[PDB]
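Here is the structure we will look at.
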Amino acid sequence: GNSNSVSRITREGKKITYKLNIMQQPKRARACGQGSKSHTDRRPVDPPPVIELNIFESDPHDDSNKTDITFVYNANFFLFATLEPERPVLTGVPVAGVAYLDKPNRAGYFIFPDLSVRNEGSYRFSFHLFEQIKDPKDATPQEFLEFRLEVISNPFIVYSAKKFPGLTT
Amino acid sequence: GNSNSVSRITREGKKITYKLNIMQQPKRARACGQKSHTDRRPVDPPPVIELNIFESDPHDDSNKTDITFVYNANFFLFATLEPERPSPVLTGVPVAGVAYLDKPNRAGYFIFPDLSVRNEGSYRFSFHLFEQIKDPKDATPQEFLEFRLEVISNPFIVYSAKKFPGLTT
């Protein structure tokens, strides 16, 4: 349940598949609360969520064969994080740009190192992929933003540290 | 209840306030499933959100000045579906570009005419604003997307139409 994929067809008849895979799930976070200290003395979600993106060309004849064109496909990609209660709350920078790396896999990567949750509880992360196309053949303000697909994280727990006035000081 | 505001400070020391307010709440939709009335599926009436941007000088932080037509940046509004009682559930085009209009008010406007819900139930819409900055001094993969704020809609009902063979085809 770490991955999700979507497919679309371009004007040139090309079948493009987007695959999102969460490689580093969140596990825990300390509720940062509100106030002036909440924006400068917080502990972000750890380990930072990391999402891998792959793009596949499918030749029209044989669909058992795909070609990873992640390093060839020319478009802007952004990944946006939302906080879904399992039963603003999310602070920080919820938008990550793509970084193309060869290890551990040849793909694009999104990292979220500065996510904070305001209140304790159980949450899931939803990561939404936006594509900004620069070649008109790839099509399905003079720039457009297209939602592509979404991946759902495993549940993680935000705890609250108990208060001990004379102890923590 | 239909609006939300968020303030930031640019590099010049000016305070910039973004205000999102919903002009047309969603009311009803017919579950689209995976029933020959297909224009009955898009959420109706199409949700409409207006955006206003206000400038406050560091010398006077108590007064605001609308700069919605002056602020040089691209804007996008992204719709997410929130279950009021917590293959995609939301379908269509969930990204709306901004349109600058003078009537009914001089502001930016987003319209969502092509949103569909797969399952019946009570839902809410969350609209997230993304700012694509073109002027570097307005600042707080060469292009970047910045999240600003979200506005949450009133609950709306998605209903299902029963099948009566020999009566409803």
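The residues of chain A that appear here are 15-101, 115-167, 184-212 by Swiss-Prot count, in order.
We read in the header that X-ray crystallography, 2.4 Å was used to get this structure.
Keep in mind that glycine also has a Cβ here, set from the backbone N, Cα and C atoms.
The note that Swiss-Prot attaches to the published mutagenesis A:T167 to V is: Leads to loss of sterigmatocystin production in darkness. DSSP assigns A:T167 (mutagenesis position) to coil in the three-state reduction, placing it in neither a helix nor a strand.
Counting only same-chain residues at least 6 apart in sequence, those with a Cβ under 8 Å from the Cβ of A:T167 (mutagenesis position) are A:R22, A:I23, A:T24, A:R25, A:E189. In Swiss-Prot, a published mutagenesis experiment is listed as A:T167 to E, annotated Leads to strong light induction of conidiation.
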Distance in angstrom, CA of A:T167 to CA of A:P184, with 16 unmodelled residues intervening: 19
Straight-line distance in Å that links Cα of A:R101 with Cα of A:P115 while 13 residues remain unmodelled: 17
